[PDB]
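Notes follow the structure.
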Amino acid sequence: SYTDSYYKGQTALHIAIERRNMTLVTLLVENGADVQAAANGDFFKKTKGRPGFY
Amino acid sequence: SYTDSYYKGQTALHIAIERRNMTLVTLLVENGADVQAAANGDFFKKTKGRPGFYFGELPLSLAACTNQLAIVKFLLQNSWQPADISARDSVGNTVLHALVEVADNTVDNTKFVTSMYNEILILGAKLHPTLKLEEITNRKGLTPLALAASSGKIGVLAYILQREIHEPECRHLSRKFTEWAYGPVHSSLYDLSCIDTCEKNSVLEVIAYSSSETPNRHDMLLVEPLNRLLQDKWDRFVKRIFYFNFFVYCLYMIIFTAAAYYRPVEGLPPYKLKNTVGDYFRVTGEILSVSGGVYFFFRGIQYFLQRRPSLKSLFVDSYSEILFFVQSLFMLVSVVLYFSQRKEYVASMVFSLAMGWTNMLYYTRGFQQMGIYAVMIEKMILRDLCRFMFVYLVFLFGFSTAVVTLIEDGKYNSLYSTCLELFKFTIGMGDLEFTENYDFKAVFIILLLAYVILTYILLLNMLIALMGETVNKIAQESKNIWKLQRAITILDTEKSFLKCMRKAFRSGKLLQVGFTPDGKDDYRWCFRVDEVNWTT
Ligand SMILES: C=C(C)[C@]12C[C@@H](C)[C@@]34O[C@](Cc5ccccc5)(O[C@@H]1[C@@H]3C=C(COC(=O)Cc1ccc(O)c(OC)c1)C[C@]1(O)C(=O)C(C)=C[C@@H]41)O2
Ligand SMILES: CNC[C@@H](O)[C@H](O)[C@H](O)[C@@H](O)CO
């Protein structure tokens, strides 16, 4: 996963879901992905004085 | 060709291109026609006091202006006589300058001008990979970007500043580069070249120091790279410098106020100092006040020399500089009278002190809430009272001289007192004491009544309606005028800065492409922006 201050916790499952890749999501879940991981980087948290996607 | 003063230089090739006759153009070029002929008649030049069609004087620019890409490709690429893509007209405009010139911020104009500009750039890159057309300046020293900024061509700026080419072998022409995109959010880099640092004439200077005739002076600053740059520059260092200057000005005015208040009351300046604390602090305040006046004086002269404003827009713009300059002039005249042994220096000093406080309203500019009041006062003084002065003076002079003619040796029998009293009637501060013993009293009453009806009721409320229109017309325009004041403030603060340090870059000296047409790699000081868009 990413280990920076902005994208912390993001893994391949989040990327596949964002990309609208059903096949990749099905494979990743089939290959043992964690469906409960917390992507809690500053880019993904609620904030006022910064852009992001919460 | 035509040899008159009006169609000078018109030849068959221009007629063929204008008529959209590809066949005749191909034949003419095949028959050895000159593709660099200059059509430089008065009809064909930029002009104000005559209709015309300025296109850049050349067949290539004529084809570009008329939205015929086939002719452009033919003229540039045909082997009988290839056109010079970097040719410059008598104004120094290239085809890109011509394309920028003929924009008008309409939808179709924006579309085809943007398209032709893009295709001309691609053709230039393929044909002449070492040629950079956008760096060419016309006779005025303007690049096409500077020209578009000067003329207020919103569509061309909205194209150029955020231009991205999704094609290999020409990506070095792009100015917007995208780093990533997530669901609603995406991060890109903007080239920033000749926005902040240009050495000749940057976009921000051109927008800020425009003559106020530009139709879209305010909306140009809404284009995203400029808006982010101004916000970044504001938050980074300019805000603190502005607050510091405001505070120092407040201290200056307080010292000047205290120094003026405790002036001596004896006759014949200059006044001898006594060995007492009061005189020392007093003369200290005097020295600081005269120092500040001299400072503002030289700043005003530097402003006027650097801008060289014309008379017609001397007061339409540059209002605040004029008022600060006038304050300093009053201070200097006060100094001159002080050392010339005249008491009347007090009069000059007093006026300066008055202006010294009211010019504090300049520092409301740049606050989103309080900035609007200074602008409202400026517009009202420049537009409404200026025009209405003549109408009111006509009424004042007519009724004053009528009344002065009527009265024989009363209190009204003098222009000074009568004019003063009629002005008091205009604002509702009269006396109306008809307890006198002069003849023609009825005529006097009829005159005063007619004046009061005409000035107190009719004219004053007309003035108030017009000021109400001006006040309510720009109340909603505050969001833009704030940004413009912010821009000019930032540019002035960066320009002077009084420390010789110009560390005003924004982001890293980053590399974008790395693959120029030659083996070099171009580092261009690009600036990062993240933007959010909730579409779909
Ligand atoms: C040179 C000009 C243009 C000017 C100088 C003086 C005489 C002025 O009156 C005027 C004419 C005038 C006089 C009286 C009433 C209305 C207008 O307008 C200004 C000038 C106008 C004002 C009133 O303007 C203001 O609200 C201050 C101000 C507003 C907006 C600003 O951006 C600003 O920046 C410095 C200052 C202040 C005076 O200088 C002042 O203090 C005195 C004693 C007269 C005002 O002449
Ligand atoms: C001298 N003439 C002015 C007064 O008539 C004045 O209009 C009224 O008294 C009122 O506004 C305050 O007393």
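Note that chain A is numbered according to Swiss-Prot, with residues 193-246 shown in order.
If you check the header, you will see the structure was determined by electron microscopy, 3.6 Å.
Cβ coordinates are placed from backbone N, Cα and C, and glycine is handled just like the others.
For A:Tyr199 (mutagenesis position), the same-chain residues lying six or more positions away in sequence with a CB closer than 8 A to its CB are A:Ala231, A:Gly233, A:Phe235, A:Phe236. DSSP assigns A:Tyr199 (mutagenesis position) to coil, not to a helix or a strand. Among the sequence features in Swiss-Prot, the mutagenesis site A:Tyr199 to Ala is noted as follows: Strongly reduces affinity for ATP; when associated with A-202.
The Cβ of A:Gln202 (mutagenesis position) has 22 other Cβ atoms within 10 Å, all protein chains considered. Record note (Swiss-Prot) on the mutagenesis of A:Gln202 to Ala: Strongly reduces affinity for ATP; when associated with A-199.
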